[PDB]
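Please read the structure below before turning to the comments.
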Amino acid sequence: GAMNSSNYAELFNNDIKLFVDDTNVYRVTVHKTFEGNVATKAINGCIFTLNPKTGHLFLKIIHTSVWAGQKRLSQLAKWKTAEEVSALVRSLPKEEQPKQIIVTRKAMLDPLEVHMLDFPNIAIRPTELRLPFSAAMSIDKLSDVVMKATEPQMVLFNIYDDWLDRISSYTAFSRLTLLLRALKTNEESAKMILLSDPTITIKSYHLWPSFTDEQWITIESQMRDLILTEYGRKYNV
Amino acid sequence: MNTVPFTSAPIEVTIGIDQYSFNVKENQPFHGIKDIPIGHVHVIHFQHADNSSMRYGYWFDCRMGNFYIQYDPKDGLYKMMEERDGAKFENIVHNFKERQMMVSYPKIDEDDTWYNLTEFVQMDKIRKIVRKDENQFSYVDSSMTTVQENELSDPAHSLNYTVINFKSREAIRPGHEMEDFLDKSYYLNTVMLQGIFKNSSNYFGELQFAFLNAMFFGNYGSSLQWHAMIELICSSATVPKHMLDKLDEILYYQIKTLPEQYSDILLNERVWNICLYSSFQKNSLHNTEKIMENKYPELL
């Protein structure tokens with residue numbers, strides 16, 4: 001069934017599972033043509049496939065050349081996502097294949113179901129959570145590797161850096177979703193908060209700064225305040 | 001013209017023959033149906049006045065034998081049987097007519113309804129869906145489940161319709177995942193028509209039989225099967241022109257014949273809205289679309 005607030009701790013048990021977010025798979029700019037009509041230009045995108053227990057991220061970069069000569073690209077994007085997710089599962093040893101795949105958007109169920117027909121014991125699930133994984137391209141290192149790619153490419157990351165040496169999966173995922181929620185609501189402020197202190201650097205093999213435990217507390221409070229402020233502004237509350 | 005005599009009518013029951021039906025009172029002297037048109041399948045069905053649940057009945061073809069009805073007080077229902085003694089059977093039929101205790105199959109001569117609902121239904125195919133090979137007629141009732149339903153418990157009593165499943169390996173070629181799921185032509189034409197049904201007439205026959213079982217017995221898995229086979233054609237970009245035109249006639253008479261008050265359970269909103277308005281074949285069901293709008297504009 002669907003994933004929600006009730007069955008949220010299931011994400012951190014020992015059944016292997018992946019989230020798939022397709023929001024950044026087909027990305028365009030919209031512009032005016034010489035004759036004043038509107039046209040789109042595609043830029044590189046990515047599939048965001050994440051194991052929330054371990055932090056392992058399988059960033060499949062989607063090169064604009066995929067779209068060349070194709071129609072109904074937003075529909076195609078769903079099938080290409082499902083094609084690539086299926087190929088990733090096939091590539092993994094049996095004992096690493098997930099028991100569930102949770103798609104962040106319901107329009108992905110049928111394409112993935114059809115591509116996973118060879119895996120009848122892998123359950124494809126929607127979710128009722130409003131996960132902020134579209135803000136993945138607000139993480140500077142991920143956006144950079146997507147935009148520089150010249151061919152289809154899978155890049156692997158741990159999205160939790162080394163946090164799990166000191167905190168549980170549950171807490172790690174809560175930090176990740178808070179950070180991404182803030183980046184989504186006000187990218188400029190979110191990023192200011194993270195980088196203001198130039199003495200706190202990002203390791204070459206990490207995505208986020210090397211905050212101490214106490215600095216993470218101050219950061220997390222600052223991101224909560226950002227999110228609440230933007231809400232009152234959005235709704236006049 | 002043929003006759004299906006009844007030994008007696010011990011219990012109050014509504015008797016249908018094809019689309020016609022009669023009320024018969026407990027121990028009323030009712031003794032059969034005569035003038036039944038040779039050349040088509042037929043169905044004689046029952047609903048006891050005391051249990052408006054379990055509609056049940058028998059598919060038969062009079063060319064295949066002499067058949068009659070007899071109430072069983074142990075099993076509590078009217079049973080179809082075969083009389084092998086030809087002479088003994090004409091003897092019973094002639095005496096009952098002489099006494100005029102039989103209703104005449106009430107066909108209006110202008111009416112092709114029954115022909116149109118049964119054009120492709122052949123008794124031989126029925127008996128493969130309802131396997132019970134010691135009888136030449138087939139029993140069906142309100143509660144019988146299909147083979148596909150069972151998979152998701154007693155198989156002797158199953159409706160062995162052809163299983164259609166849009167999210168199966170059968171339906172989807174590896175490497176044509178998106179193509180085949182959006183355009184079911186390969187499933188319709190290669191897998192089902194050429195592969196399993198051999199030709200469109202056997203396909204249409206199962207479709208019509210599924211519809212009739214849903215209409216006459218409220219058989220829910222039959223309704224599912226009828227809608228599935230409709231959706232499979234409508235969801236295919238490449239359909240023989242002869243099938244599309246025959247399909248529009250088939251569905252027209254099915255929609256025309258349905259009881260108005262049952263449109264809520266027997267008609268699946270998504271399937272029809274998709275077939276008539278979204279599908280590849282939206283523009284190919286002009287009569288079916290016209291009757292649907294003028295009769296059930298709500299469902300749409």
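Along the chain as shown, residues are numbered 1 onward.
The header says X-ray crystallography, 1.8 Å.
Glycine too: its Cβ is placed from the backbone N, Cα and C atoms.
Annotation of the mutagenesis experiment A:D21 to N (Swiss-Prot position 1853) in Swiss-Prot: Reduced growth at 30 degrees Celsius. Strongly reduced growth at 16 degrees Celsius. With a 10 A radius on its CB, A:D21 (mutagenesis position) counts 22 other CB atoms from all the protein chains.
Around A:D22 (mutagenesis position), the same-chain residues at least 6 positions away in sequence with a Cβ under 8 Å from its Cβ are A:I47, A:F48, A:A77, A:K78, A:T81, A:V103, A:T104, A:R105, A:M108. Under the heading of mutagenesis, Swiss-Prot lists A:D22 to N (Swiss-Prot position 1854) and annotates it as follows: Reduced growth at 30 degrees Celsius. Strongly reduced growth at 16 degrees Celsius.
In Swiss-Prot, the entry for mutagenesis A:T23 to A (Swiss-Prot position 1855) states: Reduced growth at 30 degrees Celsius. Strongly reduced growth at 16 degrees Celsius. The structure shown retains the original residue. Less than 8 angstroms from the CB of A:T23 (mutagenesis position) sit A:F48, A:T104, A:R105, A:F133, A:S134, each of them six or more residues away in the same chain. In the three-state DSSP scheme, A:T23 (mutagenesis position) falls into the coil class.
Under mutagenesis, Swiss-Prot gives A:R105 to K (Swiss-Prot position 1937) with this note: Severely impaired growth. Reduced growth at 30 degrees Celsius. Strongly reduced growth at 16 degrees Celsius. Reduced to three states, the DSSP call for A:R105 (mutagenesis position) is coil.
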Here the 10 Å Cβ neighbour count for A:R105 (mutagenesis position) comes out at 17
